[PDB]
Amino acid sequence: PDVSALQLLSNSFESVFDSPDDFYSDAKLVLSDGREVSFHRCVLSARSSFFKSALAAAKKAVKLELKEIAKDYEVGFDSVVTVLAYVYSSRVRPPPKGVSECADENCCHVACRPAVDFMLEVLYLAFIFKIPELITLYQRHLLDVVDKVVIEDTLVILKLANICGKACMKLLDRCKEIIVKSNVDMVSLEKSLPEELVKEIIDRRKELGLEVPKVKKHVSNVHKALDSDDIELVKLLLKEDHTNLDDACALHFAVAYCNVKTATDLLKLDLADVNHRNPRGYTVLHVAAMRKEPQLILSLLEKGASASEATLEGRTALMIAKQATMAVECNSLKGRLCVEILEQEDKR
Amino acid sequence: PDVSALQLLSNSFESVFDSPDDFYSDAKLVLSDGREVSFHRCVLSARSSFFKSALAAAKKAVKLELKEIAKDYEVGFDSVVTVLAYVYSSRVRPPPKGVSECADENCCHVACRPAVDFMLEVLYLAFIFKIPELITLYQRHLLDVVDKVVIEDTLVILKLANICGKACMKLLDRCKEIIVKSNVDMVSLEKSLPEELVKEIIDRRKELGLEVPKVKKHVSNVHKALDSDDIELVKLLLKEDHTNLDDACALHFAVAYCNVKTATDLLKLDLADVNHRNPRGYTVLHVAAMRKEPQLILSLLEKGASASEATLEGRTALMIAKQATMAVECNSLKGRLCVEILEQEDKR
Amino acid sequence: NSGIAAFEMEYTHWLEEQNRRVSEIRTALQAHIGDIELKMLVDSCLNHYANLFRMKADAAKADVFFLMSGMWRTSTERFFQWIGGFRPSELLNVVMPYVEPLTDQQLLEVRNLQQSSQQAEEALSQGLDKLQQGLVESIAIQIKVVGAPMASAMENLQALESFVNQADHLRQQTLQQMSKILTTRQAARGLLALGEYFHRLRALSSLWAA
Amino acid sequence: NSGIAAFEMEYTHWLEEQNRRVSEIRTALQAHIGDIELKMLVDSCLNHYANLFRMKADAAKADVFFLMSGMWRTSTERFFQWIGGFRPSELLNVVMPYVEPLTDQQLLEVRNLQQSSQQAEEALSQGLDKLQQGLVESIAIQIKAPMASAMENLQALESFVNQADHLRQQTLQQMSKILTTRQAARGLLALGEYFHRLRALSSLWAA
Ligand SMILES: CCCCCCCCCCCCCCCC(=O)O
Ligand SMILES: CCCCCCCCCCCCCCCC(=O)O
Ligand SMILES: [Zn+2]
Ligand SMILES: [Zn+2]
């Protein structure tokens, strides 16, 4: 094969992508936020069969709404730029620094949440666009990375693997194995994963010999009472002396999945240990840092939350809040607000 | 670099070129014959600067007439197909059987007229389109084949090499040297090359001390009389007995460059040997076969012409007629008419 | 002057027909038409020049002075005029390179024609100079003095018109003898060259008059 | 050309006014009027000639070639027209019999003026011949830098036509200074009758 001619072809089409208006661009992919990427119909009709069928149906002044043809996973703009650059020039283009990097200067950005999110979005784009080489490349990257990612992000990775159909069998199997190997509570799974997925996971946990404890009836009642805003039902359930907020991890549940005011009320009741540790091994401060809600963090610190405690992996709430926030937010600014609150409190 | 993705890109673009209507073709290139080729504006605006400028000027359904942009040389259809295939996939598509092959079945079609003509057309197209790699590849081809091609075709190769300016400098130089080292008639140089090339070749020929005799004034007078289609003037000159048709090779001149009717009227006088040779070794019938004019060959065969005589290179009239026509015409039908006339005269 | 207006309209139409005939002979030569039609076109160019000379004679009877003034021609052509028209020896030199190649016999005939035209031009020029000096002297008489003046005026007008007639005769003779020396094709090429020469001169006049 | 039509009407009116001034100077000479009124009429004639030169300069700009041909004058004047007008030495010969008696000083002035006029005539004629030959040759070469040469030659021709007229006006003023009022008046009368006689002869050659 003649490598030089192919390299010149790739360079010419990369220069085409780098200045689409200069080379007679005839289509525009609009994202969910409002940004636009100008692309040519011939290139994407050739490389992507999905784009061929979509442009053939739209042609029955050409715009494609990405929020409609995807409609299963919100994808950023830099991931779209990477996918289109690979479609045009057959080479992967790294995103601008900050999109696939977290706000922790000690993090290598191999397994932190921004990098995982970018990889997930690009893989979903490659699946929707029907590009098998990019799908395999990023499936291998995610398989090499899931072992070092926090389990709460492994949940989202497994969600994407389930959405991406049979094109990610290896990723789906690895994620199911990692989840059933750990001691993840059923609550989160049922409130995040779909019904058939949680049922399959529970069936595999039962048949594989691994222990699957029965969901405590009163704990389930407390959780259902917490999901439905009704503080009087919570008082009625607590007046029976048959329940304990620490034994049910009600603070963790309210901070992770419930509304801000519900957690604030449960904290003002002063009926649960703030520094209590859940079966997973996390404190309420770590869950608050993951949730990224400033009111909960302020109410926790104002109630006596100890910030020097570390998790099983040795991360304190500050490192979790750093690894959970995007780097561009410290150069939605709700993450930056939490980061600055935690930095200001750490200074005292 | 990853070669696999590049080859998939190339295959996708080859599928685009093979069916341009299925990939939103937005421009058309019309040939001199009447045929037309569909192509995309972005691809050729990126691969070639000439098309970028032409389309940007036309934009100030797009049709481009090849006879207007490239006006000084009639290029075929298969040459355009090959150049566009290289534009779309960076892959040199071979020409169809018959185009690069002549009528002769005793030839390997490696240095015959149809092949050199196809190479010349493709090289001129690559020069007009400013694709330097294609230019270099076919310039290499022409230097490899030129050392075996008969001088008469090397004249046309030199003509196009000068048309390509300073880009095909190597082919030009080679052609020049070859022509200088050959005993080409002065009239052939005047009627095949512009004044600049003739003067340059004469200066180089005279600087090396080669045998470059001048043209007799009376012979020049008879030749100019023949060029003006004034047979009666030539008659009065022969009445003066200043010139003779044998020493002037008026039959060769009339058959090679002058009009058909002038050569017919000159033959109708019967004042010169038809089977006479020239300093290059060709008889009148051989030149008639080289020109592919059926009426001249017919009038020579009706008056008396030995068809079994060969040139200095060993080519007979049948061989010249076969090697001057392309294999498409035996599988303008003027060459086919000449070849069939001469094959009939063979068994006669 | 009705006669001079008529002359100028005839000359305009002559120029239009000259342009038409030159275009036709150019197209015919380029199309390699047969000798018979080309000879017809040559003999029609010759007829058209003859028609020019008749109209010039008509203008000469009406106003000989107008013809010598040359103001009915374009500015650059006036630089070459001789007794009411062009000098045949110079037009012969102009067209000679285009009727090439000439035979030895044709070459001798053309040079002989050129010599005879030159001698006739010199003799006519000397005669006109002598006439004009006599006109100066004779005019200088009537103004000083308060039968003979009218007769002298008429005789002198007859002499001037005769000189114009002889110059037109010389041009027509030179044209017809060039048309007889040369073959049909060669003559056609010469007439084409002459016509393009005149057209180029008129174009240069239009360019200098912008 | 509109310019030439305007010139021809202006020239008709100029001829009419010339005829009027000649009749007036004839009447003044025959009535033996005093030097002051006669000098005023002489100066009016001189102003009229100056106006002739002005209109000639304006017409030369529109079409110098039409002015060199002399088709704007009468038929008899063409035999005497030199570069758009008359030859001053010949008009001096014409007027010589009428200015006598001359003093020694006037005779010396007239002979000096005639010699200088002849030398200027010869030099300007030679320059025009050289100019004319060079345009003939250059047109011949071009048909068988060009724009610059065309413009240069045109300007040169204009300068010569305005120079010969400058010399004519200078010599006319020189006669108006050499001669007394009565002599100048007689000379202007002779000039006017001469021009009228030439125009009459042209009418006879055209009848
Ligand atoms: C067969 C003729 C070939 C050309 C001959 C050219 C030389 C003859 C010169 C006379 C041409 C007469 C045309 C001028 C008419 C005119 O002056 O009004
Ligand atoms: C007052 C002067 C008396 C002597 C006069 C001598 C001749 C004068 C010559 C100048 C005449 C001017 C007329 C020029 C007419 C013309 O240009 O057509
Ligand atoms: Zn990181
Ligand atoms: Zn062959």
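Here Swiss-Prot sets the residue numbers for chain B, with the shown residues being 41-100, 109-379, 388-404 in order.
This entry, so its header tells us, was determined using electron microscopy, 3.6 Å.
From the backbone N, Cα and C atoms, a Cβ is placed for every residue, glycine too.
These features come from Swiss-Prot:
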type: VARIANT; residues: B:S93 to N; note: In strain: cv. Wassilewskija
type: VARIANT; residues: B:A96 to T; note: In strain: cv. Wassilewskija
type: MUTAGEN; residues: B:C150 to Y; note: In npr1-2; loss of SAR induction, loss of expression of PR genes and increased susceptibility to infections. Defective interaction with TGA factors (e.g. TGA3) and consequent disruption of transcriptional regulatory activity
type: BINDING; residues: B:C150, B:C155, B:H157, B:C160; note: Zn(2+) binding site
type: MUTAGEN; residues: B:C155 to A; note: Defective interaction with TGA factors (e.g. TGA3) and consequent disruption of transcriptional regulatory activity
type: MUTAGEN; residues: B:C155 to Y; note: In npr1-35; defective interaction with TGA factors (e.g. TGA3) and consequent disruption of transcriptional regulatory activity
type: MUTAGEN; residues: B:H157 to A; note: Conserved ability to interact with TGA factors (e.g. TGA3) to promote their transcriptional regulatory activity
type: MUTAGEN; residues: B:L393 to D; note: Reduced salicylic acid (SA)-induced PR1 gene expression but maintained interaction with TGA3
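Sequence-distant neighbours of B:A96 (variant position) (same chain, 6+ apart, CB under 8 A from its CB) are B:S85. When the Cα atoms are compared, B:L393 (mutagenesis position) and B:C150 (mutagenesis position) turn out to be 14 Å apart. Least crowded of the recorded positions (B:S93, B:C160), judged by neighbouring Cβ atoms within 10 Å of its own Cβ: B:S93.
Proximity of the recorded positions (B:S93, B:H157, B:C160) to ligand 4: a Cβ under 6 Å from the molecule is found for B:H157, B:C160. The two recorded residues, B:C155 (mutagenesis position) and B:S93 (variant position), have Cα atoms 43 Å apart. Taking the C-alpha positions, the distance from B:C160 (Zn(2+) binding site) to B:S93 (variant position) comes to 36 Å. Apart from B:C150, B:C155, B:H157, B:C160, the residues listed for Zn(2+), the same chain places the Cβ atoms of B:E149, B:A151, B:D152, B:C156, B:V158, B:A159, B:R161, B:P162, B:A163, B:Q371, B:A375 within 8 Å of the centroid of those Cβ atoms. One thing to note is that 8 residues go unmodelled from B:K100 to B:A109, and the Cα atoms at each side are 14 Å apart. Counting other C-beta atoms within 10 Å of each candidate's C-beta, the mutagenesis positions B:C150, B:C155, B:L393 are led by B:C150. Unbuilt region (8 residues) between B:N379 and B:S388. Cα separation across the gap: 14 Å.
Cα to Cα, B:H157 (mutagenesis position) and B:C150 (mutagenesis position) are separated by 7 Å. The secondary structure of B:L393 (mutagenesis position), as reduced to three states from DSSP, is helical.
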